[PDB]
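First comes the structure, then the notes that go with it.
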Amino acid sequence: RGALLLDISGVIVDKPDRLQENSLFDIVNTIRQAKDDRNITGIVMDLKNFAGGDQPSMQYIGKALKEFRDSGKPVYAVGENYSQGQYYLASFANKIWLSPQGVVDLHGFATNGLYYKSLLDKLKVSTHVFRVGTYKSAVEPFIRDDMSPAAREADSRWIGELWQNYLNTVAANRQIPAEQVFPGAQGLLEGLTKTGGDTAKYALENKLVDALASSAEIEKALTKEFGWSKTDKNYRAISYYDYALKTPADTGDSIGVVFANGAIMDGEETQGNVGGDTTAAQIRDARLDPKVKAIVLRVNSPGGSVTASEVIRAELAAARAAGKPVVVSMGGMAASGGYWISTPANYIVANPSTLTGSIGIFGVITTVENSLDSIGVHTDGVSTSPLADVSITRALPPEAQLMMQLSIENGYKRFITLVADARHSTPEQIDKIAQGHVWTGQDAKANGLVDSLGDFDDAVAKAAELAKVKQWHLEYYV
Amino acid sequence: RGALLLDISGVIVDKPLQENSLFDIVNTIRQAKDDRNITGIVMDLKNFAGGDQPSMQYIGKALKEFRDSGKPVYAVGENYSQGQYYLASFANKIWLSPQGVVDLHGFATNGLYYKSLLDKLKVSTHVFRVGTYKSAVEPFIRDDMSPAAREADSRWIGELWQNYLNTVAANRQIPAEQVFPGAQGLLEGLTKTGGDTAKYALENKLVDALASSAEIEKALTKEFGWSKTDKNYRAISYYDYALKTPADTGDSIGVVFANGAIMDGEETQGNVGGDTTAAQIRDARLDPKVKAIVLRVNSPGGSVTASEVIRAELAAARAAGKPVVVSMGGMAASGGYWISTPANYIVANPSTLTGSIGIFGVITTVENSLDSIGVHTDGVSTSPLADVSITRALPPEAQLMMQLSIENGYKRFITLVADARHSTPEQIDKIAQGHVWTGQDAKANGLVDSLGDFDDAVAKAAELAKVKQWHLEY
Amino acid sequence: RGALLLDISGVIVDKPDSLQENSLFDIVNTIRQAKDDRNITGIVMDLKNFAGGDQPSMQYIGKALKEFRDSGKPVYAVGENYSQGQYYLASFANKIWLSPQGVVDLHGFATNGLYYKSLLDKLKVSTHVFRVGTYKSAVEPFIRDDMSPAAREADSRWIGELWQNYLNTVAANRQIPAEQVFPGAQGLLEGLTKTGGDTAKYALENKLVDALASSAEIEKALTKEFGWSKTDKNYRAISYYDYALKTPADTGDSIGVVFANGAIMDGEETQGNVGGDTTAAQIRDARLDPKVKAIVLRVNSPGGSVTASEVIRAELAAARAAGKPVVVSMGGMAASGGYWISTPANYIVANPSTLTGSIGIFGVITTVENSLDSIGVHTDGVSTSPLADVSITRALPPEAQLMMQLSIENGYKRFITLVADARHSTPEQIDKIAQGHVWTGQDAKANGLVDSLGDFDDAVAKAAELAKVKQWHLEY
Amino acid sequence: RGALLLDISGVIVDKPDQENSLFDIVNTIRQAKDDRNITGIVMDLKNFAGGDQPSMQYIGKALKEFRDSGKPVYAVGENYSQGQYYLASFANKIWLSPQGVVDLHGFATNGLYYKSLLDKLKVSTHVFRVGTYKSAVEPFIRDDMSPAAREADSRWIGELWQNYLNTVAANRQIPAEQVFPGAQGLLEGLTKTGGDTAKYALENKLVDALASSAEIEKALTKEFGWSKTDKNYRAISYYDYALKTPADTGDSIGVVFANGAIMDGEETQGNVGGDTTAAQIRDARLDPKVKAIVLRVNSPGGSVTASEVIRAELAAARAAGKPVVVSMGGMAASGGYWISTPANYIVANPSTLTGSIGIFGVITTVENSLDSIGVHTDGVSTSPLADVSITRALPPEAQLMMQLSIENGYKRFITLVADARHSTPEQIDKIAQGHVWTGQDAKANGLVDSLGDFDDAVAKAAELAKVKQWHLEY
């Protein structure tokens, strides 16, 4: 009998490439095993080396911890300090211990990017942006020295919300109002001034933390609830990394689980990206395995290559047409191309804090003929068509401009049409909520882009509801 | 049974996936024609990065032949680049994605020109040249292409694109200008289709059907049958399909490759080594089983001194009475042509780029560049001919000698070619002076004997001796 | 039966980071073994590939050398040349040989630091300093183009003392006045002009060295003393590197030795650095091992992370609270963070040449928003608080400034509070000897920061005395 | 069983750390001279990048011995570089291509001079030097050569080029001015000939016949015969012809190399280690079966403390009764001469570059360069002598000690040479002052005892010692 010690070191991810990358589902499933397991009597969270996860993922680990607590097992969180990310997770604890010289470091959210128009003018770089989408702002750095007013309003909307969800969640976890979790900068400074700059008393007096206590006082309290081990020389516990997650029994009705974790590129899966052909081959696999009864596509992608996306879409559409229901589970990001790949699904579930939509399209051509000219380098040559002088060192010909603008207008019509046919809508109605506008899962649910607010559990349960009643999971991490 | 799957990945080259052998491709297609077990060919070219035009036309021929035997050839893809499509266009039936494009845009050349940079940097440029159209020296002395260079390059690029269009025309049975109507024409045809590139391709018959990956799968499994084992239509990939190792008759024709720039040393990097190549020819010239030689050339040229070593072993072979046939495949220019000179017979593809009979040297020194940052040189010499280095002014004595050496090198080139192509030096001038020529223009002015491909050069070789043969490679 | 050959190559360090790095303790313990081993008849020091050690440390080897000597075995020093550091050790020898054309290179001590206020202004960099410590001088590079007067005064005091410590020790070893070991630059110029720029004659007439000889003569003289090995074709000797130090008998009753060597980092160890978690775990092992009766913390550290220092301290404090005495042994440096961790001990011993103190706290933030703006690069984005809006490419928001300044004021108060509670003093008393001021072990002892002046031997002896009996060392 | 083919590839060196040992070459020619399996030598030096004149002359000497036993030596090549042709000229017969060139052009010296740049960067330079002719220091202090340097350098380069001419003139039995007439003459001679470089070479007797590569292979078989196995003329490459390992007589002469710049530690790179060489000399001194020591030197010099370590060991081997003879090969200057002073006897090639008895040191600091970009250094020091970092000005006390140190170093140097050369510092001063001296100048002024080569060094060591000897190396 011991505690499960959650000494997560590193980041939380959907799928890999004291480890630096930790699987969200492996963490949750281990916690749930710990729940039913007679030999574990509690969890301790030691999050010093934990670097963070997206809000939808951390909320999921949280859900597993509430389920754990609701069984009547204690969950403790200990540390000298908490970053904003560690505290979010720690907030789901029964009880939070802080060092008497420690800080709870709550400071808000911020987005930040470089803008280079002025530098491009000075280098005499020639820039061409082809885009459809007033709010498709990844383009702005080449053509502004600042974010556009449209970009500003879309980005304020989402970030302001993701942060309210941070506060509402943590507030509820701690049972104090949101303004007390974080009162803003004026109030934090006022609070910190009473306590004479003591961050830990501010934390204790405002209920962010339950007790201040040294590392040895913590140990005494932990051995008292969990007992002492003569072999280990500590309180009785076993680390996440040594606790064995029992490999689940296989039924025969399986639900296939395919990851789209990362930027979507054209070929095989390289780096930490999605490869169109690798993912399409994993989908094909489940589509032809008679054992596999439904597919869940777990998406965490900003997007990427339009040809890559189409290839993946095609396959999911074939799976569903083969009579295997497709359910998308969105976890953090499923935007642009990552929304593109989700469209053929029977059902789309997103986390309220998920970032999605961004239904729009862009392309950027920079050329350097003038930059080279100014230092006396030129290019010259012969061609059979102006359509053939497209190169970084040559001016973009107007023929190639015309084709590029037509290509991009056509691709945008493609996108809103797919979504229009997928979402039981009209290309004209989709235009009203597209134009490159990024939406949180909450907004997307409100405007039709997503079907229900939830998590991977909800996606799986739904895929199972489109057929039968004892399932197990086939993953394609291979 | 099953299809042969031509899922070529990478480039085509004479002599090494990523590098694929032209000859293994052609011979596998030819073996698959006679193989009861192959019932057709599917081309999947998505990872195929191109080849030169002669080479792809060669692979075409083998596809036409496979086709002429009654077996089907199919092209499938989401999209086609201009390289992929040339090849695919040999297929009976071309399948495009309903959102795909066939991306035809023409041919273009492009190079850096630096006269002004070198002047700003205060570099001294020394040019030694014979050839108005030997234009590869222009970047050092111009900011743009010379009017002469522009005519020469427009000529051959013009021809090569026409060759592209005509072949693809003939392959699709539609007029050349419908294959590619020019920029305006392409714009007008895309407007009319709402910018649907695939509808454009289908209405102009670039392609035979629009269809999805799993629509193509089905249509392919109907034709080739379903494999319970692989869970796909019946097919073996070219990379897994064993090409049979041909029998040693006992009378052979040696094939030697001069693939790349020609270097003095031995076979380095992706280059031709004068001495490795000379030795491969020596091997063939003295093996009594070898009845003739085919020199398969694809080279921009390079080292004149290494050119001679190769040329001399070739002449030796011919002098001992072994016929030497050159098979040009893509490029055989300058020194690629220098080593080709002693052959009994010279064959180029019409799209081959050859000639460029001319000579040049460039010296850049940096004395003034250093001087302006306060770095100088000094020393003693026993002759100004000794004072020759990147950091010092080029001595006028050194200039006179280098000029003389280049004038002489030029005379050597045209004399070699005059002797070898049954002309006079003065006549070879009128068509040398650095000018690049396509196989067609070369044939027309005597530099080349006939238009064809490797098949014809082999055939000519066996015919300059006698009648049953196998190939020996080195 | 040979000489012991101290042909040391590289530097001396408390703990080699698994020659180049030679262990202080292995050297000292091998000389002591060689004193009682009838197979070793003397020591020969060949230091041409010896790149230095800190002064407390070479003093400590010196002490082993004096002990070897006092037992009646000779110590000889040999070189074509002596660098300033090589000569310190050499000077403990009975007799020093120098090449007839060689030099004893004594020149003094010097500090040297870069200062780039003017650069940062030309480069349009924004600088933000959060400091408490008038002599907490490691900030001056960002805000000045030269030392502040306060910084000069403090650095002059310690550098002066350490160079005097060097002269006084070397003088004593050679039995000549300290001004004759080194007369100043003017005196050296004088002694050398009188000699025609001949450094060996200077050295020999001023008694820095005992005799002048080529390698092939010294050889002769040394085989006279040690006898000739026919097998090795050389005088009878064995190198330090081949001569086995014996692993001491095991008692049961141990004193544990934990190293705090280098910059103090938050992680675990990996580098040439101290890792908070790694050092705490070592201290824990020793704390819970009933075998271990006392702990010695061997410190040589410029400092580093406050939070990692706290981790180390808390384990030390717990060790002491559980009844195991903790004795600090300060080596070359034990300053700032390296003093923080020393604070919980029953007893602090430093070498008089140790640099310690430096009780203060600092913070520097540079941002590059104006540097980017001048080349047409800009940042922009959205935030829910200015507190979130902190990174190298943005202006430091006024709200963040106020928070960092509170933080620094509070960190200084932590520090002096800790020190005042540990050295039976008041916070207001420690301020008068804090303010970031660096002090020698001697100035440290005189102001209460340190309990006694001595070396490693004195720290061990004290640890044993705070418990009892006969001991031996568990290293970690 | 055929020609020894010297298809030397790379460079000649004293000791290989591409690199061919000078002695392995000489000792293989001498073995082949007396081996009845070798009927001749063929020199194929297309891949030979050169060696110093003294070394090539040494190989030439063994070629002459080889030729005098009546076995022929042939030189074959498409071209001859200046280095290559020096060697080829020791052949009975020299064959050139009819397109070939003999590239004779003289000698040059050239160096960078940095003063202007150093002042532009505001660098502070402190030069400490004794020796009007110690010119290695001139790039730190000026834009160009001082008249002193250009006199010293014209002198030795002139002499080395004339030795080149004289040797090659003797080898070809034509007068020197015919070998290379100067720029004017070469250009005229190449004009009475249409720019034909081979015809220039044949008419002026640089070369014996112009001949195709196959015309050479025909005359080379016939003389050496044909091998049906190798399918060439009978022949074995230098690299495959085993040099037999000489016996252990009973009395040895130690050969110790000092090849390259002299550094302070152990041997690294292509440099001399003061302590490494010393241990070698020391093993020599103590191994009772070594009766003499030869120090083979090819060094521009380097570190004085490392030179002294070496000198002292050698002086000790001599005092211990073992004679020391120096063989200079190419360079033995500065420290390379310091280390040579203990010897009973010094032999230099007339083309050896030695002397340079002189001393210098440079300190550069960057306080003003850093000042101008707004970086400064500050700190506390207990003496001005402790402020000696590159970012600090050099303090006046340190300048004075440095000058006094260099003054004393030069005194030590002319003093060592005075003792060793039976002279006085006053007499040595007249021939010191940093002045570089060829072998011949050094023999005339008394810095060297005789002109000769490794063989003479060895013979002289055996004479001072006695009897029948083999060589022991390290």
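Following Swiss-Prot, chain D shows residues 56-72, 93-549, kept in their order.
The way this entry was determined, per its header, is X-ray crystallography, 2.5 Å.
Backbone N, Cα and C define each Cβ position, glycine as well.
Per Swiss-Prot, the features are as follows:
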| type | residues | note |
| --- | --- | --- |
| VARIANT | D:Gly186 to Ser | In strain: ECOR 16 |
| MUTAGEN | D:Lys209 to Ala | Loss of activity |
| ACT_SITE | D:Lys209 | active site, proton donor/acceptor |
| VARIANT | D:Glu252 to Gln | In strain: ECOR 38, ECOR 39, ECOR 40, ECOR 50, ECOR 65 and ECOR 68 |
| MUTAGEN | D:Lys366 to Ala | Reduced activity |
| ACT_SITE | D:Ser409 | active site, nucleophile |
| MUTAGEN | D:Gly410 to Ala | Reduced activity |
| MUTAGEN | D:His510 to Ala | Reduced activity |
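For D:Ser409 (active site, nucleophile), the spatially nearest entry among the recorded positions D:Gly186, D:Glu252, D:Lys366, D:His510 is D:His510, judged by CA separation. Secondary structure at D:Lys366 (mutagenesis position), taken from DSSP and collapsed to helix, strand or coil, is strand. Spanning 20 unmodelled residues, the gap from D:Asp72 to D:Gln93 amounts to 10 Å when taken between Cα atoms. The Cβ of D:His510 (mutagenesis position) has 24 other Cβ atoms within 10 Å, all protein chains considered. According to DSSP, D:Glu252 (variant position) is assigned to a helical segment.
In sequence order there is nothing to list, since none of the recorded positions D:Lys209, D:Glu252, D:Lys366, D:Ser409, D:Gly410, D:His510 has a CB under 8 Å from a CB of chain B. Listed recorded positions: D:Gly186, D:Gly410. The one with the lowest count of other Cβ atoms within 10 Å of its Cβ is D:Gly186.
Highest local Cβ density among the mutagenesis positions D:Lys209, D:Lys366 belongs to D:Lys209, counted as other Cβ atoms within 10 Å over all protein chains shown. You'll find the Cα of D:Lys209 (mutagenesis position) roughly 14 Å from the Cα of D:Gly186 (variant position). If you take the Cα of D:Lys366 (mutagenesis position) and the Cα of D:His510 (mutagenesis position), they are about 35 angstrom apart, rounded to a whole number. When Cβ neighbours within 10 Å are tallied across all protein chains shown, the highest count among the recorded positions D:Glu252, D:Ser409 belongs to D:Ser409. Here the Cα atom of D:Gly410 (mutagenesis position) is found 13 Å from that of D:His510 (mutagenesis position). When the Cα atoms are compared, D:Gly186 (variant position) and D:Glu252 (variant position) turn out to be 29 Å apart. Residue pair D:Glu252 (variant position) / D:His510 (mutagenesis position) shows a Cα separation of 29 Å. D:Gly186 (variant position) falls within a strand segment according to DSSP.
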